[PDB]
Amino acid sequence: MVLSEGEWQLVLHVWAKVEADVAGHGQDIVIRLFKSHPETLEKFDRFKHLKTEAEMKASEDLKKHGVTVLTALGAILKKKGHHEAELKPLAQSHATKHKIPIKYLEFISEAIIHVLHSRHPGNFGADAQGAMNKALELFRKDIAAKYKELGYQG
Ligand code: HEM
């Protein structure tokens, strides 16, 4: 797939808002993922002991990991599709070391869209959401193709 420049502008316009508070957005997204799809929490040996949302909010570690996740995603979205290099190490660690199924990347995509819709209603109308969804679908498709080449079924 290929996004048009207008779709990338809608994605990077909302992302510039997210970047005003990377840690707050990373925390909301990862918690949203774990609350919605609790099975994803089992993949993190680091955080699986966390039992409640209050414990998740109070974990500095979790907040630090959310920042790492959004910084890496931000770096990929700012390439506007030319992200082949950035994707290689990410696909290798998530397919070989962590073993993350593509279905879980769909679940976090849903969590990113939920949180942006909830924090940025004015910059995340239907067209901007469609463009973000297209950008994350592109990301998932390119990662799934890499998973294949690496020998891991998504
Ligand atoms: C937007 C999609 C995601 C991005 C950009 C992302 C990014 C990262 C980055 C940059 C790291 C540290 C370096 C590395 O190990 O590769 C990492 C580690 C990790 N990721 Fe992801 N990730 C994503 C989705 C997921 C999902 C959906 C899961 C699980 C359901 C997951 C599980 C993990 C685990 C288990 C680690 C190691 C955590 C720790 O022990 O430090 N990732 N991720």
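Heads up, residue numbers simply count up from 1 along the chain you see.
If you're wondering, the header gives X-ray crystallography, 1.7 Å.
Keep in mind that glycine also has a Cβ here, set from the backbone N, Cα and C atoms.
Going by Swiss-Prot, these are the annotated features:
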BINDING   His65  nitrite binding site
BINDING   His65  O2 binding site
BINDING   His94  heme b binding site
VARIANT   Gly122 to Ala  In metmyoglobin
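Positions of the features from Swiss-Prot, shown on the structure.
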residue : record               : DSSP (3 states)
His65   : nitrite binding site : helix
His94   : heme b binding site  : helix
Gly122  : variant position     : coil
Neighbourhood of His65 (nitrite binding site) by C-beta distance under 8 A, where only residues 6 or more apart in the same chain count:
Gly26, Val30, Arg46, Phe47
Fewest other Cβ atoms within 10 Å: which of the recorded positions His94, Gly122 wins that one? Let me know.
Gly122
At the Cα level, what's the spacing in Å between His94 (heme b binding site) and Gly122 (variant position), rounded?
34
